[PDB]
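Peer 1: Dumping the structure here so I can ask a few things about it.
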Amino acid sequence: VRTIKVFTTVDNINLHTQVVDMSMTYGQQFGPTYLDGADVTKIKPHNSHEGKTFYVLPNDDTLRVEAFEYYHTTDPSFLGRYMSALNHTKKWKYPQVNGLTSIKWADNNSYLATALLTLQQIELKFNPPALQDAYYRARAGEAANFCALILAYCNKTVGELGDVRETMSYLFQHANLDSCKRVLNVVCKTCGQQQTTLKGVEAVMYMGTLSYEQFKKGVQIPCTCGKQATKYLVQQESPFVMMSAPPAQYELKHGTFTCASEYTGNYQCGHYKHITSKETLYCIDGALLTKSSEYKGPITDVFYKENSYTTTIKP
Ligand SMILES: COc1cc([C@@H](C)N2CCC(C(=O)NCc3cccc(F)c3)CC2)c2ccccc2c1
Ligand SMILES: [Mg+2]
């Protein structure tokens, strides 16, 4: 009987020494086993595997504790989905486009590239240590693990089309939006006591209008009756705000926003591009980059910097 020494882990932090019989497969001795994103459950240990680290499913209780401490989820399939996604995202390209890490287009990753480009331009802190380690490694240029994790946290798969706003919501759930708070006032003769206060994801997100200044001044509620119900922002305390609206022809003025998302197409087939404001306006589409002084396009998401805003409108 011949043998090799390997390591097994669920977080790449706590490694476990393992004696492996080379006459069996990794699936027989460990369960579902992954080697750098690759599935090696059906493969027998090779001599080259000596001293290398393998991912396995949380089969015992200590591994479950380690996996939860790293990923902040109880989903047992999470590691499997993450490894399956990494098996593809390791083959993607991540070029530095205008100081940001983008993704060369493949397998309908347009929304993924836009989300990755957005996250690099907003002050945001993640709670899962896995997310934070992959975030740093993505800003450094190795975003494969980051993309696979984002796919795993959103219950999306490689090749499936995605929405940037949905992805941003899923990731904001795993973010430290604690101090973030939003206070709004509903103006209508019916409503004579509307001082709504929101904390959490809904403190930094809104779906209705793209303009943040038009949100501060006032916008009409989608009332089916048309009661001229008015909504304006009373107070905002957050490092950023994300204004979303159905894809509409919008004029992006330089210096008035941080970044924005353009969506060209219909509902079941479209393409995401990312617009950023630097010294001029830049459009990143996968690995491609364009510049201009002005921009008008089908916008759907706009991000703005914020710290503390207080309204001027007295009730
Ligand atoms: C009225 O609200 C919208 C919103 C969108 C944008 C924001 N958005 C784009 C991605 C899209 C999506 O998830 N596509 C994948 C998909 C969805 C359903 C069936 C499939 F097979 C595949 C979700 C929505 C709009 C984008 C384009 C046109 C109208 C939109 C209206
Ligand atoms: Mg591929």
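All residue numbers given for chain A refer to Swiss-Prot; the residues shown span 1565-1879 in order.
The backbone N, Cα and C atoms fix where each Cβ goes, and this holds for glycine too.
This is the feature table in Swiss-Prot:
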{"type": "DOMAIN", "residues": "1565-1620", "note": "domain 'Ubiquitin-like 2'"}
{"type": "VARIANT", "residues": "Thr1567 to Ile", "note": "In strain: Kappa/B.1.617.1"}
{"type": "VARIANT", "residues": "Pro1640 to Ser", "note": "In strain: Omicron/BA.2.75"}
{"type": "VARIANT", "residues": "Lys1655 to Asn", "note": "In strain: Beta/B.1.351"}
{"type": "VARIANT", "residues": "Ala1708 to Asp", "note": "In strain: Alpha/B.1.1.7"}
{"type": "BINDING", "residues": "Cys1752, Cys1755, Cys1787, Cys1789", "note": "Zn(2+) 6 binding site"}
{"type": "VARIANT", "residues": "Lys1795 to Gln", "note": "In strain: Gamma/P.1"}
{"type": "VARIANT", "residues": "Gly1819 to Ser", "note": "In strain: Omicron/EG.5.1"}
{"type": "MUTAGEN", "residues": "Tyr1831 to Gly or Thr", "note": "Reduced inhibition by GRL-0617"}
{"type": "ACT_SITE", "residues": "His1835", "note": "active site, for PL-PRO activity"}
{"type": "ACT_SITE", "residues": "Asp1849", "note": "active site, for PL-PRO activity"}
Peer 1: Helix, strand, coil residue numbers for the domain 'Ubiquitin-like 2' (1565-1620) per DSSP?
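Peer 2: Helix (H, G, I), strand (E, B), coil: 8 helix, 22 strand, 26 coil.
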Peer 1: In three-state terms from DSSP, label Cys1787 (Zn(2+) 6 binding site) for me.
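Peer 2: Coil, per DSSP.
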Peer 1: DSSP on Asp1849 (active site, for PL-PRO activity), three-state: which is it?
Peer 2: strand
Peer 1: Cα-Cα, whole number of Å: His1835 (active site, for PL-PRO activity) versus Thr1567 (variant position)?
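Peer 2: Approximately 51 Å lies between the Cα of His1835 (active site, for PL-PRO activity) and that of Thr1567 (variant position).
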Peer 1: Spatially, and counting Cα to Cα, which of the recorded positions is closest to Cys1789 (Zn(2+) 6 binding site)? Options: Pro1640, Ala1708, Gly1819, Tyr1831, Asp1849.
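Peer 2: Nearest by Cα distance to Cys1789 (Zn(2+) 6 binding site): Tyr1831.
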Peer 1: What residue among the binding-site residues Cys1752, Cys1787 has the most other CB atoms lying within 10 A of its CB?
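Peer 2: When each Cβ's neighbours within 10 Å are tallied, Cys1752 tops the list.
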Peer 1: For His1835 (active site, for PL-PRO activity), just give me the three-state DSSP call.
Peer 2: strand
